[PDB]
Amino acid sequence: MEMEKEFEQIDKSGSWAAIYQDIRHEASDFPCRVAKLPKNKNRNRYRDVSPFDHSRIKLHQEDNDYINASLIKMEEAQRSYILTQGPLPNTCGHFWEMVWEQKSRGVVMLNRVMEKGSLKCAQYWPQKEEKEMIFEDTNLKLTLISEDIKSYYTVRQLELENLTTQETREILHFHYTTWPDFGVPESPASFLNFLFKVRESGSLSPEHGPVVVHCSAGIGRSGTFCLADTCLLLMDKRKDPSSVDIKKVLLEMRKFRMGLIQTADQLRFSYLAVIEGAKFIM
Ligand SMILES: CCc1oc2cc(S(=O)(=O)Nc3ccc(S(N)(=O)=O)cc3)ccc2c1C(=O)c1cc(Br)c(O)c(Br)c1
Ligand SMILES: [Mg+2]
């Protein structure tokens, strides 16, 4: 498998850091002027992780349509994803407004609320059925309908209600809970299983709005998820699957949101997931 051979060549030459730096250097650079406006200071989690202006998701509210989220539109693969930061104490309402307005079916969370002893995002969904959440600023109700805790992930059914119209929708929350505090998973086995569990649910499908993906910053683990998914989809679609170049796909995705894949380790892991995903397929 051509990409496997490249993988093995980089391993042997110990050139993961160099390949990764090359991607960093070639990556797109677009303005994030809205993200930097003084009034949006409290809507951003990380100073160095902002959505580009051209691909940012706009809230359908008048005056301050800003949320730290980007639409990644993969034309050839015919897949779209919304990558966003983990919600802040003051942006949970915005987060669900976006889910509502973008017509998303699924939310993909790749972090734990607390990792390395620090808070990585707000507790933005209800943990108990009888204790629903109301987001007064965006007039939305959120109810935990069911929860299925598995080994490497937890899937939740949530009901999102637009209080203005009393319209309701079912949202699936796919929560990968086993990404290690340091480095990356030893085997891509569980992450691929998880990705295919998300696929199974219809959350990535054309009949729904784009899936909403986040980790703490919405670029590292999040990038890995969308990158693996897109590469595998392209391998199924093309007459020549060996033509799928992960570096090129990653560079295309970076036209839509900065920093996707934060480390050389994450790049290596992304190759691994794509290689093993293809081998399983087979
Ligand atoms: C393609 C998705 C996928 O890729 C995987 C890769 C591994 S692996 O890392 O352990 N590698 C691997 C395992 C087994 C084979 S096999 N059975 O072909 O010899 C090949 C490769 C494990 C599990 C999976 C795995 C799945 O769990 C999975 C889950 C669901 Br739901 C699916 O519908 C599919 Br198809 C696959
Ligand atoms: Mg209970």
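The way this entry was determined, per its header, is X-ray crystallography, 1.9 Å.
Just so you know, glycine gets a Cβ as well, placed from its N, Cα and C.
So that you can see what the record holds, here are the features copied from Swiss-Prot:
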type: ACT_SITE; residues: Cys215; note: active site, phosphocysteine intermediate
type: BINDING; residues: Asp181, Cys215, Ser216, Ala217, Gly218, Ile219, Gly220, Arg221, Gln262; note: substrate binding site
type: DOMAIN; residues: 3-277; note: domain 'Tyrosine-protein phosphatase'
type: MUTAGEN; residues: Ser50 to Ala or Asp; note: No phosphorylation
type: MUTAGEN; residues: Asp181 to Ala; note: Substrate-trapping mutant
type: MUTAGEN; residues: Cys215 to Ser; note: Catalytically inactive mutant; abolishes sulfhydration
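The structure, with features from Swiss-Prot marked on it.
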residue	record	contacts (Cβ under 8 Å, 6+ apart)
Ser50	mutagenesis position	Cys32, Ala35, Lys36, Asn44, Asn68, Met258
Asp181	mutagenesis position	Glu115, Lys116
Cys215	mutagenesis position	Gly86, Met109, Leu110, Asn111, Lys120, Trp179, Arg221, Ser222
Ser216	substrate binding site	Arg45, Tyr46, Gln85, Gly86, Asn111, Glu115, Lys120, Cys121
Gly218	substrate binding site	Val49, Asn68, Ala69, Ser70, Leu83, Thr84, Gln85, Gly86, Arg257
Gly220	substrate binding site	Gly259, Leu260, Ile261, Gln262, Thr263, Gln266
CB contacts for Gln262 (substrate binding site) [other CB atoms within 10 A, all chains]: 18
Where the record names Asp181, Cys215, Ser216, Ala217, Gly218, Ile219, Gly220, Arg221, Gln262 as binding substrate, the maximum Cα to Cα distance in Å: 16
Secondary-structure category, per DSSP, in which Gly220 (substrate binding site) falls: helix
